[PDB]
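Below is one structure; the comments refer to it alone.
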Amino acid sequence: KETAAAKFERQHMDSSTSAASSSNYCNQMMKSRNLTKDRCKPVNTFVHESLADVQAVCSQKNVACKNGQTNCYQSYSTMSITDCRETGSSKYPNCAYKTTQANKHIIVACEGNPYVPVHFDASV
Ligand SMILES: Nc1ncnc2c1ncn2[C@@H]1O[C@H](COP(=O)(O)N[C@@H](CCC(=O)O)C(=O)O)[C@@H](O)[C@H]1O
């Protein structure tokens, strides 16, 4: 099946643009990345940095993960991100999201060889 590293790129990487322009970004992105298939995925973040810059986080600030593992890393720099969060009114199969652009540090869990993000833990 899809590796954890590949799923991360699918769910969280969008190096295309440097930021969210349109208010339908999330609606569009959540559909295309297969995140509205069976249910509406309620919350998701996309990172608008290069894959190299994101993978480099795995050699930055080591921190605990939410689940208590210690293979999580905080980015030294703030990154361009978009937070997608389902509206109060959203109902499958017409999944509806609010798009919010931010610049924040990301925290990711890293694993494997090469040692790359496999989970998006938080932005801060
Ligand atoms: N440290 C951990 N290492 C590996 N898996 C973990 C860890 N911790 C939990 N999992 C479980 O494996 C999934 C893979 O991480 P996602 O990037 O897909 N999921 C984000 C939602 C996306 C967002 O927030 O933008 C999240 O739930 O934070 C987690 O949802 C959790 O069920």
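So for chain A, numbering is Swiss-Prot's, and the shown residues are 27-150, in order.
Each Cβ is built from the backbone N, Cα and C atoms, and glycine gets one as well.
Residues or ranges marked as active site, proton acceptor in Swiss-Prot: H38. Feature annotation from Swiss-Prot assigns active site, proton donor to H145. Among the features that Swiss-Prot reports, substrate binding site is placed at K33, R36, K67, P68, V69, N70, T71, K92, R111. Quoted from Swiss-Prot for the published mutagenesis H38 to A: Loss of activity. One entry in Swiss-Prot concerns the mutagenesis experiment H145 to A. Its note says: Loss of activity.
Pairwise Cα distances among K33, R36, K67, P68, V69, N70, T71, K92, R111, the recorded substrate-binding residues, top out at 21 Å.
Neighbour density around each Cβ, counted as other Cβ atoms within 10 Å, peaks among the recorded positions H38, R111 at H38.
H38 (mutagenesis position) has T71 nearby among the binding-site residues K67, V69, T71, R111, counting only those with a Cα within 10 angstroms of its own Cα.
Sequence-distant contacts of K33 (substrate binding site), defined by Cβ-Cβ distance under 8 angstroms and a gap of at least six in the same chain, are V144.
In this view, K67 (substrate binding site) is surrounded by 17 other Cβ atoms within 10 Å of its Cβ, with every protein chain counted. When the Cα of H145 (mutagenesis position) is compared against those of the binding-site residues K67, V69, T71, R111, the shortest separation belongs to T71. Fewest Cβ neighbours within 10 Å among the recorded positions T71, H145: this applies to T71.
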